[PDB]
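Sharing a structure here in structure tokens format.
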Amino acid sequence: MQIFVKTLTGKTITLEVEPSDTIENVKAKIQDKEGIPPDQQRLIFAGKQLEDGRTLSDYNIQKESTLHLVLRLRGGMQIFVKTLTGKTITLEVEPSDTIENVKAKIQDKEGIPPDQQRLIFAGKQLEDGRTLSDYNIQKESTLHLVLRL
Ligand SMILES: [Cl-]
Ligand SMILES: [Zn+2]
Ligand SMILES: [Zn+2]
Ligand SMILES: [Zn+2]
Ligand SMILES: [Zn+2]
């Protein structure tokens, strides 16, 4: 019995499996071939994220089925703030946070009063009271901090 895995490079690997092989077992096989650890794997079949403890047969995964591998990451929503002198601050934020909130977080880390902070995103200077969501600031976006002293 063989199934196919569409890997993270774009390629497709073949795995020799058995109907009762768990998803956990499949993740091990992938880690052997692609060298990515099971904790990092999310396996998608026919629109369904697959569960570690269940078997191929529980999911009716038949010969020649194609599993899609997706990278799995873990961490609170973060953004970066670059300084005049190239230090990068990492911040834990939420989509609803206002720029006011973000300035309070900068004061927390670096001790700069909010009223001395100017924050820029995609060349655009941000206004407090508007949220990160309004500006389309996503996880791992980068803000630039400028100071009115
Ligand atoms: Cl086997
Ligand atoms: Zn066996
Ligand atoms: Zn917040
Ligand atoms: Zn302000
Ligand atoms: Zn990322």
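These residue numbers are counts, starting from 1, taken along the chain as shown.
The deposited model was determined using X-ray crystallography, 2.2 Å.
Each residue, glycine too, has its Cβ placed from N, Cα and C.
Below are the features listed in Swiss-Prot for this protein:
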| type | residues | note |
| --- | --- | --- |
| MUTAGEN | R74 to G | No effect on ADP-ribosylation |
| MUTAGEN | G76 to A | Loss of ADP-ribosylation |
| MUTAGEN | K124 to R (Swiss-Prot position 48) | No effect on HLTF-mediated polyubiquitination of PCNA |
| MUTAGEN | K139 to R (Swiss-Prot position 63) | Abolishes HLTF-mediated polyubiquitination of PCNA |
| MUTAGEN | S141 to G (Swiss-Prot position 65) | Phosphomimetic mutant that can recruit PRKN to mitochondria |
| MUTAGEN | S141 to D (Swiss-Prot position 65) | Phosphomimetic mutant that binds and activates PRKN |
| MUTAGEN | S141 to A (Swiss-Prot position 65) | Prevents phosphorylation in case of mitophagy. Impaired translocation of PRKN to mitochondria |
| MUTAGEN | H144 to G (Swiss-Prot position 68) | Loss of DTX3L-mediated polyubiquitination of histone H3 and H4 |
| MUTAGEN | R148 to G (Swiss-Prot position 72) | No effect on ADP-ribosylation |
Which one is closest to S141 (mutagenesis position) in space, judged by CA to CA distance, out of the mutagenesis positions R74, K124, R148?
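Nearest in space to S141 (mutagenesis position), counting only the mutagenesis positions, is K124.
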Quick check for the class: what is the C-alpha distance, in angstrom and rounded, between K124 (mutagenesis position) and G76 (mutagenesis position)?
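If we compare the Cα positions of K124 (mutagenesis position) and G76 (mutagenesis position), the gap is 25 Å.
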For the mutagenesis positions listed here (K139, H144), which one has the lowest count of neighbouring CB atoms within 10 Å of its own CB?
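If we count Cβ atoms within 10 Å for the mutagenesis positions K139, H144, the smallest count is at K139.
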CA-CA, which of the mutagenesis positions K139, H144, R148 lies nearest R74 (mutagenesis position)?
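Closest by Cα: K139.
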Restricting to the chain of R148 (mutagenesis position) and a gap of 6 or more, list residues whose Cβ falls under 8 Å of its Cβ, or answer none.
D115, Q116, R118
Which secondary structure state does DSSP assign to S141 (mutagenesis position), in the simple three-class scheme?
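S141 (mutagenesis position) sits in coil per DSSP, no helix or strand.
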Indicate the candidate from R74, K124 with the smallest number of other Cβ atoms within 10 Å of its Cβ, considering only these mutagenesis positions.
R74
How many whole Å apart are the CA atoms of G76 (mutagenesis position) and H144 (mutagenesis position)?
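Cα of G76 (mutagenesis position) to Cα of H144 (mutagenesis position) measures 21 Å after rounding.
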Around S141 (mutagenesis position), how many other C-beta atoms are within 10 angstroms of its C-beta?
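That number is 17.
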